[PDB]
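K.L.:
Here's a structure for you.
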Amino acid sequence: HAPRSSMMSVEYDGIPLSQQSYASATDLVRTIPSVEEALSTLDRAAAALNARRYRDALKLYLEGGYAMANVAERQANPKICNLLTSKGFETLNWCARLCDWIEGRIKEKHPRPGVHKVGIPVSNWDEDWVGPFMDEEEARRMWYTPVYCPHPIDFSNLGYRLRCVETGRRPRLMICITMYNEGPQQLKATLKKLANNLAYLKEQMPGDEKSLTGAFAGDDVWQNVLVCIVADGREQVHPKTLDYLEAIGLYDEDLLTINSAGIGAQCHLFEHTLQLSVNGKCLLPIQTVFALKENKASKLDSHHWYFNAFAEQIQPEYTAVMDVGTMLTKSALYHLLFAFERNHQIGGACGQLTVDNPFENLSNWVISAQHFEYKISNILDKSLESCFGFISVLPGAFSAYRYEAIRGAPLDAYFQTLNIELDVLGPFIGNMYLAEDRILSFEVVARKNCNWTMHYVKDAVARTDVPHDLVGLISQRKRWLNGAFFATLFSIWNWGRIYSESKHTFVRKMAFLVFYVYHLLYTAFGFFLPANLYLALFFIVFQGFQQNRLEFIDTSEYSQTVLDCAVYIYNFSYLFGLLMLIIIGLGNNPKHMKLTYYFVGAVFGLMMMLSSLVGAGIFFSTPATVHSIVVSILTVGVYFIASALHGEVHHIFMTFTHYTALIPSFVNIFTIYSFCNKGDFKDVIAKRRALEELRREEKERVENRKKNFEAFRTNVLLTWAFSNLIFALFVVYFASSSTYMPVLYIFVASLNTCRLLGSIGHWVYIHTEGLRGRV
Amino acid sequence: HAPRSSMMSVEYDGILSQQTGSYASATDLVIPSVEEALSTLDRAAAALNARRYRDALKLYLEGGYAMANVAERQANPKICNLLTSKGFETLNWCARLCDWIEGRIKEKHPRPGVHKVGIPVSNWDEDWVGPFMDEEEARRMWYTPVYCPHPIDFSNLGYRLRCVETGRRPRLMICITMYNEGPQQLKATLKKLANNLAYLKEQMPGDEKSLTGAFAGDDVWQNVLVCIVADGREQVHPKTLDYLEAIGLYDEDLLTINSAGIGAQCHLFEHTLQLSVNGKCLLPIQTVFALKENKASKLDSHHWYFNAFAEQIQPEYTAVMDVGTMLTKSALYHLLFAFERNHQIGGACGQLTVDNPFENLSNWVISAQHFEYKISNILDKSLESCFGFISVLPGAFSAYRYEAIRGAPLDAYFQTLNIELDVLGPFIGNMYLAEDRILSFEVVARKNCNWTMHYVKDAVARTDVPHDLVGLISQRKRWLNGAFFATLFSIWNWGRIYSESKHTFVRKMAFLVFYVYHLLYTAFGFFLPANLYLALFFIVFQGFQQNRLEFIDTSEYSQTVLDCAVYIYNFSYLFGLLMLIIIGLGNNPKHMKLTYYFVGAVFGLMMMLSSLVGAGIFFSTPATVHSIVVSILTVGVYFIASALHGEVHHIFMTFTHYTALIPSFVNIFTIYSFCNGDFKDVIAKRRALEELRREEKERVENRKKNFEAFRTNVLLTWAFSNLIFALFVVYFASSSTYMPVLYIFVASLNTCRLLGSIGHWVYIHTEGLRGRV
Ligand SMILES: O=c1ccn([C@@H]2O[C@H](COP(=O)(O)OP(=O)(O)O)[C@@H](O)[C@H]2O)c(=O)[nH]1
Ligand SMILES: O=c1ccn([C@@H]2O[C@H](COP(=O)(O)OP(=O)(O)O)[C@@H](O)[C@H]2O)c(=O)[nH]1
Ligand SMILES: [Mn+2]
Ligand SMILES: [Mn+2]
């Protein structure tokens with residue numbers, strides 16, 4: 001009791017010691033503004049305008065205007081004084097306009113601050129430079145404007161204009177560069193490659209049958225080409241990248257902050273016909289418009305902005321979409337434009353995607369495997385598809401379209417994920433639209449009342465920098481095969497539109513039906529690819545080792561323990577690896593398990609290298625019958641035949657070992673990880689309750705969306721995995737190698753015959769259409 | 001070319017503030033209101049939080065004068081008075097802050113003065129019966145917002161409670177954590193607490209069995225404080241808030257007004273609320289309600305409760321329970337009786353049961369949960385309380401005396417909150433995902449203190465278990481996820497009991513014996529899925545295939561069905577397990593109710609047929625002495641303990657339902673648990689801002705990477721250990737060589753649990769007579 005009394009006594013001493021003048025406080029607060037509070041006040045005004053509170057929006061607008069008007073006087077930097085004075089004057093003009101609008105002397109719908117584009121001198125210039133002809137206004141001045149347009153369809157309706165439109169020049173070919181958290185060297189390489197393309201376009205000889213004629217002639221082509229660089233978020237772009245953009249005279253943080261205070265811009269446009277010099281050669285000027293967007297979005301949203309806003313503004317003749325860090329050959333644009341002009345029927349084209357410096361760093365197995373995969377995918381698949389006038393464009397590939405089969409329905413279908421929220425669409429459409437450039441491909445192919453096909457250009461080589469690590473490749477294939485496994489399902493489900501709506505020729509529709517049957521067979525085979533690979537390895541290797549079917553070894557008697565031990569070890573290792581793959585995939589992100597993924601990949605690697613050696617052994621021990629040699633050459637050397645036919649066989653000769661070492665890891669891991677993922681207080685209280693109910697409804701909608709997405713993905717993954725497992729178990733238990741290996745050989749031979757025929761058709765078409773152009 | 005020329009001509013025609021080196025009319029166009037006053041105040045609070053003292057005062061005067069002008073126009077007398085009082089207080093705080101800035105008054109970390117406001121309660125009952133009450137306390141309700149970021153300084157910042165102000169010194173102190181529940185659970189909990197207080201009141205005096213001291217009759221309600229702490233005002237149920245207003249404890253108007261510029265961290269509402277049910281008027285109950293704005297954890301609610309309020313009023317015993325936990329009339333009496341008579345228990349745990357077991361007997365999930373609760377309580381709690389160390393069940397109604405929980409145990413409990421979990425790691429994260437048993441271990445192994453624990457059987461606490469298998473999945477997802485790392489902690493740091501704590505030699509020897517048993521039990525339960533699969537496979541299917549079921553002769557048969565049974569069982573089990581891990585480690589187990597129910601039913605009828613063949617195998621065997629001994633000791637241990645403790649009818653009713661849910665239980669729950677200035681200064685400030693944002697994002701992603709990697713590594717270890725063990729025993733051991741081993745292991749575990757239950761019974765029925773010695 002004594003400690004309790006002592007503690008309460010010290011507490012009682014504790015409570016004693018507003019406890020635990022207005023004129024003086026009034027004098028203190030009365031006793032200058034600043035840029036920080038001015039910017040905060042304009043930000044609050046923009047928020048109020050967004051929330052449609054006009055009285056307090058106005059009240060916060062004149063305060064900020066006068067704050068910057070007073071601040072501009074005391075600043076020391078003349079450019080800062082000019083920027084703040086202009087901002088204050090424009091804000092006062094907008095305040096007067098808003099006051100008049102509220103008074104009603106002028107009637108207008110949805111008032112917004114007037115669109116003001118400002119041109120500030122570029123900090124850095126090269127006095128020693130060579131150019132055909134350029135005006136001081138365009139050359140020296142850098143133009144920037146902030147845009148609020150939420151629906152890029154109304155970008156031109158809100159008075160936004162580009163420097164090309166203002167000077168009256170008419171761009172025809174127009175390229176997009178979607179950049180996000182990329183280093184300066186990638187942008188520098190991309191811009192240097194584009195400048196090289198423009199220079200090579202200039203160097204076309206006039207009066208030649210092969211050379212292009214028209215708006216793409218020499219000495220005047222750079223004017224007709226506009227490059228649009230659209231970033232994904234100002235909070236995610238690399239600081240070194242922004243430093244590079246300032247160095248090339250295209251970005252200014254000070255100007256952006258000053259002139260984007262009260263506008264509440266969704267994205268910022270910087271326009272500059274930037275010129276570049278590399279060593280002693282000076283690149284020709286390239287027209288560049290840089291669209292830096294405020295909030296983080298997706299590549300689909302970047303394309304939404306690009307396509308809708310700028311394309312509907314300037315009506316380009318050809319529209320090109322390209323990633324960041326992709327180096328183009330000198331003649332990539334020439335080949336694209338040549339194909340477009342000579343065909344006058346192509347709705348869209350895809351360039352060849354390759355790996356930068358394949359020969360260099362040959363010690364890296366992942367790089368060589370990716371190079372082999374790119375080369376085989378391009379040659380075989382793209383040739384076969386372009387023979388049929390329909391391309392499943394590789395993600396990230398340098399692709400272009402003509403803005404005549406893209407203007408309407410294909411773009412609406414492409415952007416319907418953004419326009420209509422995916423909750424109504426469902427999870428199938430969302431997974432469809434993770435990668436939808438191929439959706440654009442299909443929509444252009446199936447345009448109503450239009451027969452616009454596609455074409456794959458082998459000569460338009462686009463060199464990119466593929467990931468050098470297995471985890472980066474895993475993430476890449478997480479995106480790629482998903483888009484893929486869903487746009488494919490779209491293609492089967494909607495192949496009827498090509499005949500129901502589009503007006504193709506009868507022969508074209510028959511060819512499309514044939515390609516549809518082939519595509520069904522190929523997708524069905526690739527769906528059971530893990531099961532088929534496991535069965536092939538199991539049967540051939542281990543049931544030749546156990547049943548003495550390897551014609552180079554004699555395992556008739558042996559110890560009888562190792563014979564079954566090999567099969568048991570293989571089955572257990574494969575099953576354990578697959579289960580670990582499920583757990584890790586579906587589980588955590590594939591970056592902290594670099595060691596585990598490398599271990600599993602190496603296990604599969606030596607597993608298919610020993611498989612390759614035993615396959616070569618049985619092949620060489622076989623007496624090489626006519627049928628056997630025919631099927632073997634057709635199924636294996638199809639890659640070498642196509643590569644030698646097209647010219648690039650050395651890449652395959654160098655990378656086939658690296659790819660076949662990475663084949664099981666490739667299929668298993670990548671597919672499994674892809675499939676694995678002035679009111680009063682009563683009004684105040686009512687507003688609080690309404691906001692709370694809005695938050696609750698938003699949370700319930702988000703959780704319902706997540707529930708639907710995860711349920712759909714788990715259902716599709718369970719279907720895929722259980723189908724593979726059931727197929728493998730059933731064939732293992734009810735079919736021998738003699739009854740299943742011939743079937744698998746016939747299936748793979750049919751697919752490889754189709755791909756060889758496609759590549760041969762592409763070659764003969766591209767080498768014979770020139771002479772037979774008259775007929 | 002014509003369309004392009006036409007389009008450009010159209011743009012030229014459409015192109016009419018218009019589209020280096022008037023204002024008077026707008027000014028003339030340019031009264032206050034409550035909304036802008038609240039917004040202004042609010043920011044002022046944000047600026048003060050950002051240490052913008054030079055700005056703060058001006059917005060504070062703006063808000064103060066805004067409300068000073070607003071209060072006159074309000075027609076509501078109570079709103080007018082409240083706004084006028086808040087404006088006067090805000091102006092006083094503004095003057096004090098101005099003096100502090102001028103420097104005439106020097107103070108550290110200025111903050112608005114803490115003031116408690118007493119408004120009359122909307123609802124009062126004229127007709128009531130009570131011993132004695134003052135009009136001030138009964139008629140009026142007090143409230144105060146708190147800023148204390150570290151609840152350790154609750155008393156330092158000047159916060160006082162009505163008990164402290166009136167001089168009442170609470171001794172028993174009981175917490176009720178609440179989050180997004182409905183009014184009926186709170187009403188049931190408060191009615192049960194009032195019943196407990198009534199039982200404590202009507203205890204006869206001058207009796208050996210009856211309590212004596214501060215818990216006597218007619219005055220017990222004064223000495224007990226109820227602290228109900230919510231988790232977030234954005235998550236509490238609207239109906240719950242209406243109930244709190246009805247009982248005179250909550251006010252949206254008062255909270256919004258008085259919390260405008262304080263930037264409080266939680267809101268305290270104090271009201272000795274009186275409740276009346278039918279013709280019986282319940283005795284008043286001292287209740288303090290702490291509502292915090294931002295969603296937090298039950299650990300954070302306990303942080304607030306323990307640190308702030310316990311360090312303020314220094315209770316003799318502190319107690320913790322959830323909402324929806326109906327306590328019997330004698331639960332509090334039994335807790336206090338045990339505490340007073342022992343003077344050695346550092347913390348106690350009450351029995352957890354299911355509300356209305358007999359009713360709704362058709363619900364297999366309810367019956368299985370009732371069986372699990374009963375057997376867990378009896379066996380595990382009795383065995384653990386015999387050794388004076390309880391792994392308290394999560395959500396159970398537990399209490400600790402505030403003498404072995406004051407310091408180091410509480411610091412160890414809250415260290416996850418005090419120091420960020422990035423330094424601790426994922427082990428400590430899933431360690432403190434549930435740590436009531438962490439309190440248990442710290443109390444047991446507190447340095448220079450030997451405070452054991454005691455499980456009270458008679459203090460029955462009835463809760464409302466989920467009625468759906470998905471709800472049971474989520475419950476077990478929390479429960480044994482915490483429990484596994486709890487056993488890991490106890491296993492790793494069992495050396496502290498001998499190195500630091502000063503227990504008796506016999507107590508340390510008993511603790512060592514229990515440690516050996518706990519090691520064996522945790523090892524057995526780690527391989528529980530593998531052991532269950534082996535038992536089912538061997539017994540059922542290798543008796544069917546090898547003709548070892550003594551009630552049937554399958555010697556010849558068709559030779560196809562014999563292998564077909566084993567193949568079907570293996571394939572179904574493997575497919576079920578793979579689907580389980582995927583569904584478990586993928587999507588949230590609430591959209592897949594059909595799939596989970598299908599797998600659970602498959603396992604259910606599977607163990608029904610397993611039980612039928614076992615019974616056949618137990619009725620066709622000549623029942624030798626060894627066989628009957630092992631079988632009774634391994635199976636009827638539940639019935640023996642239940643008959644010893646008197647609660648055998650529950651087992652008789654729910655054993656079939658539980659054995660129908662054993663494989664789902666063990667497989668699904670274990671899998672789903674283990675499976676989861678100028679312009680330059682402005683620019684520099686922006687650079688600091690998004691650099692800090694990037695650093696925080698990197699830290700969060702690194703924390704997530706580490707936690708997920710540890711989770712996946714542990715899950716891989718568990719699953720692969722189970723699979724390797726199962727495959728090895730299947731391929732290298734027959735049933736005749738592994739069934740005896742499994743029977744001996746389970747018999748040893750059940751013998752330990754039976755001995756613990758019997759010891760608890762004999763102790764609780766013999767310690768009374770042998771109290772002299
Ligand atoms: O959220 C994102 C991620 C990327 N990108 C950009 O859009 C393209 C997507 O290609 P990415 O490099 O992501 O694909 P990959 O080459 O990694 O397979 C690239 O230009 C990215 O910089 C984007 O706009 N938003
Ligand atoms: O984020 C949360 C979730 C719950 N709770 C509360 O803390 C206890 C957690 O027990 P839970 O309801 O999870 O267990 P159950 O009653 O479901 O078995 C309950 O009183 C919850 O209302 C909390 O404070 N914070
Ligand atoms: Mn890229
Ligand atoms: Mn509960």
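These residue numbers are counts, starting from 1, taken along the chain as shown.
The header says electron microscopy, 2.9 Å.
From the backbone N, Cα and C atoms, a Cβ is placed for every residue, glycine too.
So Swiss-Prot says this about it:
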- B:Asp436: active site (ACT_SITE)
- B:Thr177, B:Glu181, B:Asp231: UDP-N-acetyl-alpha-D-glucosamine binding site (BINDING)
- B:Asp231 to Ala (Swiss-Prot position 291): Abolishes the catalytic activity (MUTAGEN)
- B:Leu299 to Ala (Swiss-Prot position 359): Leads to 70% loss of activity (MUTAGEN)
- B:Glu372 to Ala (Swiss-Prot position 432): Greatly impairs the catalytic activity (MUTAGEN)
- B:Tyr373 to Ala (Swiss-Prot position 433): Greatly impairs the catalytic activity (MUTAGEN)
- B:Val392 to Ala (Swiss-Prot position 452): Greatly impairs the catalytic activity (MUTAGEN)
- B:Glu435 to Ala (Swiss-Prot position 495): Leads to 95% loss of activity (MUTAGEN)
- B:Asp436 to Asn (Swiss-Prot position 496): Strongly reduces the catalytic activity (MUTAGEN)
- B:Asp436 to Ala (Swiss-Prot position 496): Abolishes the catalytic activity (MUTAGEN)
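Are these features on the surface or tucked inside, and what are their neighbours?
P.N.:
In the three-state DSSP scheme, B:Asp436 (mutagenesis position) falls into the helix class.
Proximity of B:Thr177 (UDP-N-acetyl-alpha-D-glucosamine binding site) to non-local residues of its own chain (separation of 6 or more, Cβ distance below 8 Å) is seen for B:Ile228, B:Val229, B:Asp231, B:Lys298, B:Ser301, B:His302, B:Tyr305, B:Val320, B:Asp322, B:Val323, given in sequence order.
For the recorded site, B:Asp231 (mutagenesis position), the DSSP three-state label reads coil.
Cβ environment of B:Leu299 (mutagenesis position): B:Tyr413, B:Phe414, B:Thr416, B:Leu417, B:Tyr432, B:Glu435 lie under 8 Å away, each six or more residues apart in the same chain.
Within the same chain, residues at least six positions away from B:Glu372 (mutagenesis position) with a Cβ under 8 Å of its Cβ are B:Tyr658, B:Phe665.
Secondary structure from DSSP puts B:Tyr373 (mutagenesis position) in a helix.
Taking all protein chains in view, 26 other C-beta atoms sit within 10 angstroms of the C-beta of B:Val392 (mutagenesis position).
The number of other CB atoms found within 10 A of the CB of B:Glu435 (mutagenesis position), across every protein chain shown, is 25.
For B:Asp436 (mutagenesis position), the same-chain residues 6+ apart in sequence whose C-beta sits under 8 angstroms from its C-beta are B:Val320, B:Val392, B:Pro394, B:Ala396, B:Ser398.
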K.L.:
Where does B:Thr177 (UDP-N-acetyl-alpha-D-glucosamine binding site) sit in the DSSP three-state scheme?
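P.N.:
B:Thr177 (UDP-N-acetyl-alpha-D-glucosamine binding site) sits in a strand per DSSP.
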K.L.:
Are any of the recorded positions B:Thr177, B:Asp231, B:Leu299, B:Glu372, B:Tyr373, B:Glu435 near chain A, where near means a Cβ under 8 Å from a Cβ there, and if so which?
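P.N.:
In terms of proximity to chain A, the recorded positions that count are none, since no Cβ is under 8 Å.
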K.L.:
What whole-number Å value do you get for the CA-CA distance of B:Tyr373 (mutagenesis position) and B:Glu181 (UDP-N-acetyl-alpha-D-glucosamine binding site)?
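P.N.:
B:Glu181 (UDP-N-acetyl-alpha-D-glucosamine binding site) has its Cα 23 Å from the Cα of B:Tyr373 (mutagenesis position).
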K.L.:
Take B:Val30 and B:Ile31, the residues on either side of 5 unmodelled positions, and give their C-alpha distance in whole angstrom.
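P.N.:
The answer is 11 Å, taken between the two Cα atoms.
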K.L.:
Just jot down the residues in the same chain as B:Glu181 (UDP-N-acetyl-alpha-D-glucosamine binding site), at least 6 apart in sequence, with C-beta under 8 A of its C-beta; none if empty.
P.N.:
B:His237, B:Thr240, B:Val323, B:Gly324
K.L.:
Taking B:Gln19 and B:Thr20 as the residues either side of an unmodelled run of 7, what is the Cα-Cα distance to the nearest Å?
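P.N.:
Cα-Cα distance across the unmodelled segment: 25 Å.
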K.L.:
Around B:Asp231 (mutagenesis position), how many other C-beta atoms are within 10 angstroms of its C-beta?
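P.N.:
Neighbour count, Cβ to Cβ under the 10 Å cut-off: 20.
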K.L.:
Greatest CA-CA distance (Å) over the residues B:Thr177, B:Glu181, B:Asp231 that the record ties to UDP-N-acetyl-alpha-D-glucosamine?
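P.N.:
The widest Cα-Cα gap among those binding residues is 11 Å.
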K.L.:
With 26 residues left out of the model, how far is B:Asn676 from B:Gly677 at the Cα, in Å?
P.N.:
48
K.L.:
Across the 9-residue unmodelled segment, how far is the Cα of B:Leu16 from the Cα of B:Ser17, in Å?
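P.N.:
Cα separation at the break: 10 Å.
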K.L.:
What recorded positions among B:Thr177, B:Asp231, B:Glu372 have a C-beta sitting less than 6 Å from any atom of ligand 2?
P.N.:
B:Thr177, B:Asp231
K.L.:
Round to the nearest Å and tell me the distance between the Cα atoms flanking the 16-residue gap, namely B:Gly21 and B:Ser22.
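P.N.:
End-to-end across the missing region, Cα to Cα: 31 Å.
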K.L.:
Given the recorded UDP-N-acetyl-alpha-D-glucosamine site (B:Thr177, B:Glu181, B:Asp231), which additional residues of the same chain have their Cβ within 8 Å of the Cβ centre, ordered by sequence?
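P.N.:
Along the chain, the qualifying residues are B:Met178, B:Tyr179, B:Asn180, B:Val229, B:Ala230, B:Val236, B:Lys298, B:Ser301, B:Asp322, B:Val323.
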